[PDB]
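Colleague: Let me give you the structure first, and then I'll get to my questions.
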Amino acid sequence: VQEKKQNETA
Amino acid sequence: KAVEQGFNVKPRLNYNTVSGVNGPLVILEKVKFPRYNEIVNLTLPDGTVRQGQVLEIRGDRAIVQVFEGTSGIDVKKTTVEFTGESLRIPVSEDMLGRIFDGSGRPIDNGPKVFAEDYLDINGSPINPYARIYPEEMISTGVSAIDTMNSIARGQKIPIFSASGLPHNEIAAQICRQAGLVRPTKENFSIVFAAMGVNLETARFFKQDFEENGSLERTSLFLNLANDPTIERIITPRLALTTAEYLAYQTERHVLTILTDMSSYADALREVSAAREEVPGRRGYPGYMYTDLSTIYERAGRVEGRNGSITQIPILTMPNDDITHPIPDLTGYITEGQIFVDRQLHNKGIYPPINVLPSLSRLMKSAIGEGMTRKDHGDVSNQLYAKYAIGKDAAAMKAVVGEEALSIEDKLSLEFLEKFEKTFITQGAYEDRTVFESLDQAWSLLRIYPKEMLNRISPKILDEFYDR
Amino acid sequence: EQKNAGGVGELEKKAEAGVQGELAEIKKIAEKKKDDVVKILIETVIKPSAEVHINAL
Amino acid sequence: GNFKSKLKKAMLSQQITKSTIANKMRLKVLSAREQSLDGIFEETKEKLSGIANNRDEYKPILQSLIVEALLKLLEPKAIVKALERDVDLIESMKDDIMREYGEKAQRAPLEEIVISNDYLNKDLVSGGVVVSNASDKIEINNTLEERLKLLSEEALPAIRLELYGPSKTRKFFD
Amino acid sequence: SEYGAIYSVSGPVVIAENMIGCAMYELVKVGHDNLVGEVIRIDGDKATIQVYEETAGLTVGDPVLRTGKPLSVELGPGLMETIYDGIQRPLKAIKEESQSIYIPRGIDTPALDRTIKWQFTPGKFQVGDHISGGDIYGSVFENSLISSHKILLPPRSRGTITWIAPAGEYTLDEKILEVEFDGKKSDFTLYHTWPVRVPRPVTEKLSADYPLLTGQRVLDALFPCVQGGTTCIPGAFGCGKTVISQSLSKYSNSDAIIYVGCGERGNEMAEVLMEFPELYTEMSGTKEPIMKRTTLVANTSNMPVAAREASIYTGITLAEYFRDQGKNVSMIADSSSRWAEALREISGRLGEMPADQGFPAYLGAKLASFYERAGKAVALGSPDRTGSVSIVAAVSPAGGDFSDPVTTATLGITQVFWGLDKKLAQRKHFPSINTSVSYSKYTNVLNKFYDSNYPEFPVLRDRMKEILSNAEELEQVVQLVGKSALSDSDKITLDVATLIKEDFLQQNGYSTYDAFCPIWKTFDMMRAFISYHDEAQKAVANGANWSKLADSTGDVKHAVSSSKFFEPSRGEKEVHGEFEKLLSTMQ
Ligand SMILES: Nc1ncnc2c1ncn2[C@@H]1O[C@H](COP(=O)(O)OP(=O)(O)O)[C@@H](O)[C@H]1O
Ligand SMILES: [Mg+2]
């Protein structure tokens, strides 16, 4: 979840 | 009247701008003023129409969960029409005695509902000041519930069961035998929602409503295991908006059961995973307490309306784990739980209700002087004390044998055998009155000497211990 | 005791006759108020609500 | 025990037959009510067709429908699908539609209105238009048939009050 | 203009555009229903809002109106005996105005009744006198229990009383004081608003040294709390976190109770509204409904998740306001884990990186800031008064596991830990307090209190802790090898511990004799049980058979056990007959 958020929505 | 505002035509925008389809979710790209929680109609290339709920809006983008599934949807020829309202169910008192999809479509070969109103399926939280505290005990007929986990009319108490266990039979018996201990001067209406159940489960419930003449008083919302999964996220709210309309709008005392509420959690996790949200325990949505509390708390009584909603969700605990997120968050939201036990079931007992994990939050106030009987609380507490001691005497005898457990432990072993095999054991269609069940409890506590019934005060120990 | 099957077989055509009163009442109510219902339906269909979205300003 | 169980089954069969007869009678009443409502809507459809066939009385309605759809779209350029009967009537009123959209939207007048060569199915559509975004992606089906279809659901509770009056048990309205 | 536009809506989180010139934690009216929300983050012209109502139906482009003010609570007369909606609006008035059983979306109702005439009486200040924040410039009679509701100047106000109203009946909107500071005159009525997110100032924070005497023997004796302390009650979903909370609200020493139900049942806030009026307190000298001094902050679970955060702020701010009047308030926050879930649900919908179990990295800071608002303090302004705010926060660990992020953080912050045991709650052993893991860090300071009132109390408490621990370690052996393989001393220890658990620690909270247990009764019962243990240990130490002595002294054991049943009504020295009728009838 953290990787998806950081690397897609940041 | 208010209904007069219905004579208005509101054209709908049909978009045809689908840009993605992954699992339950369809993303549509160029919406004009997208509206949150709005219901939309997706027309597929095949021509069939499905319904979806806008789960999120961002500028011109909308994310829609399709209840009937996204199979057959493409980005080119699939159109989406925005209705502009949320999901509203048509409600008449003619709904009673009818069968519907999990989406609320009739499946009894009857006509659509001639609505008296279109009520939003999300309802509105009841004003805590408008709430009445439930105190009218319901004789379920089952001694394990009436005498030790007594349910009040308007209470929300699920049945924590597991698989291979008779939780459908227990719920059917409760619906069949439920009634007030002291009648006010009428039978419950029943609202039955089924989520992801077998065909034989639905058939069992439907034919047991047939047999007892309570089907004319019943609306069924049957989402079976062969029906769309996401449609289970609306089934319990369409059934609780129909139950609510009877309960307050028509002032009908109603008992509404959300069978397989545990299955609804799986659909909520599927949608949440499709949205790539931050998960809670076991991958379930972090907002599952707020989603299960918007279903469980739509029960109770209100000040000026002579109607109530008594809710009995049925919930199968995975691996019989009560610490699993579903039973855990239901326990923190509901006012008790009837715990159907697999050890008792394997042991031949019916109803296999283990009263120790079970609880009724509204029993304290539903039992006592002038409304059930004076010995009801003390007898219940003493029975819990003696059962908890008989189950630890039986563990010490399993490892050590009878020769090294005290006399009180032997008395507790005797108490445990007769409690489970004569008091908790009870045939189906056997309706015991809260008073017969208290007399049988007194017969089982006489096994012990007046001096070790230490959880009964001397006044009660005096009048009932010697009869 | 099996003879009661015929008794229930005769229960149909009895309520089928009792319900005809309400069916006739439905038809009478329809014939009475249908013209008015159609009138409001027509005036609503041809009445235009030609207004922009509230947020469109 | 077997005899008692089988007699219980016979009694339950009797009761279930009674319940099923009652349920079928109830559904018969409901279906009669539904058929009455359907007849009302069929008469309304016939009347709408009749009005749509009256050109002089139909022109203001058609203009209002087109302007309403354009106001919902709020697009600079639009396409209008209409019955081949009305293409000529719509062509004579494009300037009026553009000016009316401009004034009612408090915005610059509509830039351009195409009239689609794909005409509405005259068998099913009796009047009105379908107004579409310039790209043909977003559309609004402002037809008399679609308007009546929407009203048949929005106005159901009002029609039930008109026909059968208030319900005796609904004590609390909301 | 003040109107931004809704850009995105997701659950309770609304991102609005054109919101440049917006302050953090500023209230906003979202949509056409004017839903109340708070700007939680600002990013350029985009402001993220947590809406405190249901966001269903919110459209992109809907207006968002700045209010220029933070989430505030109205403080003044008319605050006790009332129940509020998470935010500071009143539920009874809401029902009376909407005439429905629901809470309308965006309904606006003044928090304090503005039609009730309050009997103001001015204090010790006159015209030309200097007034600063916290100064009691008058008092109104609120109810027979709260007979003098102090009227304090707002904490951040100052100046020379240009005018002070005379004694008489004034509504909340009528001007009561005029005060000139730098030539500018300001007007003060009977109430004032305070930001619920800013802690109320005090002159100095004192050291909590007086016990918070609940009615519970286990909580009073083994794990005591103090007035101004912080305690947490983690437990599973049926072990009595809410029954303990309500019993404390009923029988605690606190002069006022702020009962906050953050994401709980609406039948548990209804029972409090039904029983507290029927329950009375003689702390004022006469039986006055405990509800007269107890206010509520009902925000159930079906109610917006973002208002579970505004429910905890409102409660602690009310307790701080009433501590600023010289009162010893008790905020009972049931549950703190529902406010943490609301911040986990806002954070998740808000995009920033989740922590161990999806919670934000700032959950611990939020909890610490909340609990740092509790304490004993000297109130700002004169007359010189001292107050205290205790916090009793029920934590609801996911699955009953105390390793949870919220439970671990609270245990790090709070000083008392009343851990509940699910197994004990199933046997109906109530309170189901886990003596093995529960701790109280206030036992050291309370020494003074005990040295002044019950010198033997700490020693007896330590003895009972030792006996209970020994019996916990020993019952495990007996469960496998049998009781007959133990020493007579070990069997005495087991019997004593069982008696303690079943008669001293177990307290039926819904009876007449054990709904409340005063400290003198607790001390007497503790002495009786410890003396019985000493008598048995001596009888076996100098030579005796415990197996037969149990039969011989069966009635002495029965009397010690039945000490539980004495009615506290016959207060103090009539029950104290047990000093001889029990400690001299035997032992
Ligand atoms: N001290 C007590 N005395 C008697 N019954 C209690 C006590 N504490 C808890 N209970 C019982 O336990 C039930 C469930 O506990 P509850 O108060 O809801 O706490 P929680 O919120 O932790 O589940 C209560 O409804 C009540 O029947
Ligand atoms: Mg709780």
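Chain E uses Swiss-Prot numbers throughout; the residues present, in order, are 23-283, 738-1063.
So how was this one determined? The header says electron microscopy, 2.7 Å.
Placed from the backbone N, Cα and C atoms, the Cβ positions cover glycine too.
Swiss-Prot lists E:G257, E:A258, E:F259, E:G260, E:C261, E:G262, E:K263, E:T264 with the feature ATP binding site. For the published mutagenesis E:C738 to S, Swiss-Prot gives the following note: Reduces splicing reaction speed. Inhibits splicing; when associated with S-284; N-362 and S-737 in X10SSS VDE.
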Colleague: For E:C738 (mutagenesis position), what is the secondary structure by DSSP, using just helix, strand and coil?
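Modeller: In three-state terms, E:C738 (mutagenesis position) counts as strand.
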Colleague: Given the recorded positions E:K263, E:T264, E:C738, return the subset with CB under 6 A from an atom of ligand 1, ordered by sequence, or none if empty.
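Modeller: Near the molecule: E:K263, E:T264.
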Colleague: Hey, how far is E:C261 (ATP binding site) from E:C738 (mutagenesis position), Cα to Cα, in Å?
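Modeller: That separation, Cα to Cα, works out to 18 Å.
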Colleague: If I take the alpha carbons of E:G260 (ATP binding site) and E:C738 (mutagenesis position), what is the distance between them in whole Å?
Modeller: 17
Colleague: Suppose the ATP site is E:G257, E:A258, E:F259, E:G260, E:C261, E:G262, E:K263, E:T264. Which further residues of the same chain have a Cβ inside 8 angstroms of that site's Cβ centroid?
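Modeller: Apart from the listed residues, the neighbours are E:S872, E:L896, E:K898, E:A901, E:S908.
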Colleague: If one measures from the C-alpha of E:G262 (ATP binding site) to the C-alpha of E:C738 (mutagenesis position), what distance in angstrom results, rounded to a whole number?
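Modeller: The Cα atom of E:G262 (ATP binding site) is 16 Å away from the Cα atom of E:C738 (mutagenesis position).
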Colleague: Tell me, if you would, which residue among E:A258, E:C261 (binding-site residues) has the fewest other CB atoms within 10 Å in the structure shown?
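Modeller: Lowest Cβ count within 10 Å among the binding-site residues (E:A258, E:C261) is E:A258.
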Colleague: Rounded to the nearest angstrom, how far is the Cα of E:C738 (mutagenesis position) from the Cα of E:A258 (ATP binding site)?
Modeller: 17
Colleague: Report, in whole Å, the straight Cα-to-Cα distance of E:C738 (mutagenesis position) from E:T264 (ATP binding site).
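Modeller: A Cα-Cα distance of 12 Å.
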Colleague: Listing the recorded positions E:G257, E:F259, E:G262, E:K263, E:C738, which lie under 8 Å (Cβ to Cβ) from chain B?
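Modeller: From E:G257, E:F259, E:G262, E:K263, E:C738, the ones near chain B are E:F259.
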Colleague: Those binding-site residues, E:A258, E:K263, E:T264: which ones have a Cβ sitting under 6 Å from ligand 2?
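Modeller: By the Cβ criterion, which requires under 6 Å to ligand 2, the hits are E:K263, E:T264.
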Colleague: Just the number: how many Å between the Cα atoms of E:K263 (ATP binding site) and E:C738 (mutagenesis position)?
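Modeller: Cα-Cα, rounded: 13 Å.
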Colleague: For E:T264 (ATP binding site), which of the three DSSP-derived states applies: helix, strand, or coil?
Modeller: helix
Colleague: Enumerate same-chain residues with a sequence separation of six or more from E:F259 (ATP binding site) and a Cβ-Cβ distance below 8 A; give 'none' if the list is empty.
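Modeller: Sequence-distant Cβ neighbours: E:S872, E:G876.
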Colleague: Inside 10 Å of the Cβ of E:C738 (mutagenesis position), count up the other Cβ atoms and send me the figure.
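Modeller: There are 31 such Cβ atoms around E:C738 (mutagenesis position).
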Colleague: Whole-number Å distance between the CA of E:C738 (mutagenesis position) and the CA of E:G257 (ATP binding site)?
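Modeller: Roughly 16 Å, rounded to the nearest whole number.
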Colleague: Quick one: among the binding-site residues E:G257, E:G260, E:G262, which has the most Cβ atoms sitting within 10 Å of its own Cβ?
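Modeller: In terms of Cβ crowding, the pick is E:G257.
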